[PDB]
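Q: Structure in structure tokens, see below.
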Amino acid sequence: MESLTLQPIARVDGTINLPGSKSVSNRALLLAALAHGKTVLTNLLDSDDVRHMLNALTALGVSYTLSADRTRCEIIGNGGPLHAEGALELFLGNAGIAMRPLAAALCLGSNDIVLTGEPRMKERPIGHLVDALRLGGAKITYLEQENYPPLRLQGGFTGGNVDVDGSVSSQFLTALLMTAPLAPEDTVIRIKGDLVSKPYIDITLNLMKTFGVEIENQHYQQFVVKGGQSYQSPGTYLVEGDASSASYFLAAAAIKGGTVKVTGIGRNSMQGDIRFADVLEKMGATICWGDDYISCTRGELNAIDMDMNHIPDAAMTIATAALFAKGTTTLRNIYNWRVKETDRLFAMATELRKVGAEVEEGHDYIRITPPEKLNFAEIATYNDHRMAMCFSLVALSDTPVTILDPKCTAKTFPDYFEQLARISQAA
Ligand SMILES: O=C(O)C1=C[C@@H](OP(=O)(O)O)[C@@H](O)[C@H](O)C1
Ligand SMILES: O=C(O)CNCP(=O)(O)O
């Protein structure tokens, strides 16, 4: 078992040029592949999730080239739905934003493709999306456990009236939204009840528009899509820096700064996780906004009690930042933490207790009461990049922390530890 031990960090201060957004990267790659024309993506993220999408595109016959650092990609658009037969197997690691979007997109026309991934991916739900795709005409078979990958896709999505449950993942709706425009018939997507992670739907619509397609959003309850459309290359497109990856650095300043500035995202960003900065502000930190940066300067840090459904990923960073706050922090309406890279409510509660916190693991919330002082712990990371990055913050105390399997950060941020070190100061 690999591990990394982080020495106590006395202060953080500096600037970080963010790696590209995973959410934007995978959407841009899939849309560029489906579009007509050549798209040049810059500031693309090089991480496992994007690599799996790139490999999938290669396997489907899409032609593209990558720069030496894998952040510039010149994609030759396919000019329409992607195709493959012979039950071609596409391995997608544990990348939900590759798995969900491709499960929908590859239902267009005829195909015989199998989508699979790591063991955990075979335990992450996809039934709500399969249900919707089938209502639209798709033929989809569960090869193992019903409602989970792996899936054998044999095509047939033509459009029509499609209901979709948006209560567990917004990715199912995102997948439908990107696929529907290319279907032969018009599609009316009706959300069954609640819609979680709503800001990600805005990222999807933003990218679709960049690639030439707009739809009718009726207060996020129903989306009217015209079929027979075509995506078009936007030419050169700059992938925003990752706002979720930025959370660790901004939180580090809130706890132990100093001022930390992250570049690549700013006040105009489409990512909902830039709202993480508003949470740090509510806790007592000072935030500065720019056109291409966000910075955080140490102020004070007070506990908060907030519904975090709008920033589920960056919300994990508040869970460990809470170790340094005054009072008990409560993060609510985050049930789907349970169905992501690992069951994050169980994992976060378990590891937080190891460093001394008293934690109530609620069914869909977590309540954290920090200890007077933290103690050393060897942190399990559950094959979850964010468990490793969130717990790295424990080192902003008088105690070191050992992080197991630190390379798990590669899912979205391979260079995480070197970047944290960049802003770590001895004085
Ligand atoms: O659409 C996207 O890019 C994402 C949506 C979220 O998933 P849920 O909708 O399941 O919360 C998020 O957790 C994931 O990291 C990326
Ligand atoms: O990045 C995160 O925190 C959660 N991601 C889940 P995904 O694999 O992208 O569906």
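Header entry for method reads X-ray crystallography, 1.7 Å.
In case you wondered, yes, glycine gets a Cβ from its N, Cα and C as well.
According to Swiss-Prot:
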- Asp313: active site, proton acceptor (ACT_SITE)
- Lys22, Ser23, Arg27, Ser169, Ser170, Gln171, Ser197, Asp313, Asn336, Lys340: 3-phosphoshikimate binding site (BINDING)
- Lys22, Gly96, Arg124, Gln171, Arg344, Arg386, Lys411: phosphoenolpyruvate binding site (BINDING)
- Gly96 to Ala: Insensitive to glyphosate with unaltered affinity for its first substrate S3P, but displays a 30-fold lower affinity for its second substrate PEP (MUTAGEN)
- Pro101 to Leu: Displays a 2-fold lower affinity binding for both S3P and PEP. Decreases the binding affinity of glyphosate, reducing the potency of this inhibitor (MUTAGEN)
- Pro101 to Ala: Displays a slight decrease of the affinity binding for both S3P and PEP. Decreases the binding affinity of glyphosate, reducing the potency of this inhibitor (MUTAGEN)
- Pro101 to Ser: Displays a slight decrease of the affinity binding for both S3P and PEP. Decreases the binding affinity of glyphosate, reducing the potency of this inhibitor. Is insensitive to glyphosate but maintains high affinity for PEP; when associated with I-97 (MUTAGEN)
- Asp313 to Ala: The enolpyruvyl transfer reaction is halted after formation of the tetrahedral adduct of the substrates (MUTAGEN)
Q: Compare the Cα of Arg386 (phosphoenolpyruvate binding site) against each of the recorded positions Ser170, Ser197, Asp313, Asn336 and report the nearest.
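A: Closest candidate to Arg386 (phosphoenolpyruvate binding site), judged by Cα separation, is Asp313.
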Q: Kindly point out which of the recorded positions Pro101, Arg386, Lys411 have a C-beta less than 6 Å from some atom of ligand 2.
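A: Checking each Cβ against ligand 2, the ones under 6 Å are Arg386.
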Q: Give me the Cα-Cα distance between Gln171 (phosphoenolpyruvate binding site) and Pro101 (mutagenesis position), rounded to a whole Å.
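A: Cα-Cα, rounded: 7 Å.
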Q: Among the recorded positions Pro101, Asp313, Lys411, name every one whose Cβ is found under 6 angstroms from ligand 1, counting any of its atoms.
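A: By the Cβ criterion, which requires under 6 Å to ligand 1, the hits are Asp313.
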Q: Between C-alpha atoms, which of these binding-site residues comes nearest to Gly96 (mutagenesis position): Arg27, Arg124, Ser197, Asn336, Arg344?
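A: Result: the closest of the binding-site residues to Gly96 (mutagenesis position) is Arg124.
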Q: Have a look around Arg386 (phosphoenolpyruvate binding site) and count the other CB atoms within 10 A of its CB, chains all included.
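A: So the number of other Cβ atoms within 10 Å of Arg386 (phosphoenolpyruvate binding site) is 32.
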Q: Taking the Cβ of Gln171 (phosphoenolpyruvate binding site) as the centre, how many other Cβ atoms fall within a 10 Å radius?
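A: 25, counting other Cβ atoms within 10 Å of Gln171 (phosphoenolpyruvate binding site).
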Q: If I take the alpha carbons of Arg124 (phosphoenolpyruvate binding site) and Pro101 (mutagenesis position), what is the distance between them in whole Å?
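A: With distance taken Cα to Cα, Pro101 (mutagenesis position) is 14 Å from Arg124 (phosphoenolpyruvate binding site).
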Q: For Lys22 (3-phosphoshikimate binding site), find which of the recorded positions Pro101, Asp313, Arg344 come within 10 Å, Cα to Cα.
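A: Candidates kept after distance check: none.
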Q: Could you list the residues of the same chain, at least six apart in sequence, whose Cβ is under 8 A from the Cβ of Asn336 (3-phosphoshikimate binding site)?
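A: When sequence neighbours closer than 6 are ignored, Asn336 (3-phosphoshikimate binding site) has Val168, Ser169, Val196, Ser197, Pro312 within Cβ distance under 8 Å.
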Q: Please identify, from the binding-site residues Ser170, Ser197, the residue with the sparsest Cβ neighbourhood, meaning fewest other Cβ atoms within 10 angstroms.
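A: Sparsest of the binding-site residues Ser170, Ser197 by Cβ contacts within 10 Å: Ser197.
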Q: Could you round the CA separation between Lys411 (phosphoenolpyruvate binding site) and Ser170 (3-phosphoshikimate binding site) to a whole angstrom and send it over?
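A: With distance taken Cα to Cα, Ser170 (3-phosphoshikimate binding site) is 20 Å from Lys411 (phosphoenolpyruvate binding site).
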Q: Here the binding-site residues are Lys22, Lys411; which one has the lowest number of other Cβ atoms no more than 10 Å from its Cβ?
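A: Per-residue Cβ counts within 10 Å for the binding-site residues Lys22, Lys411 bottom out at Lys411.
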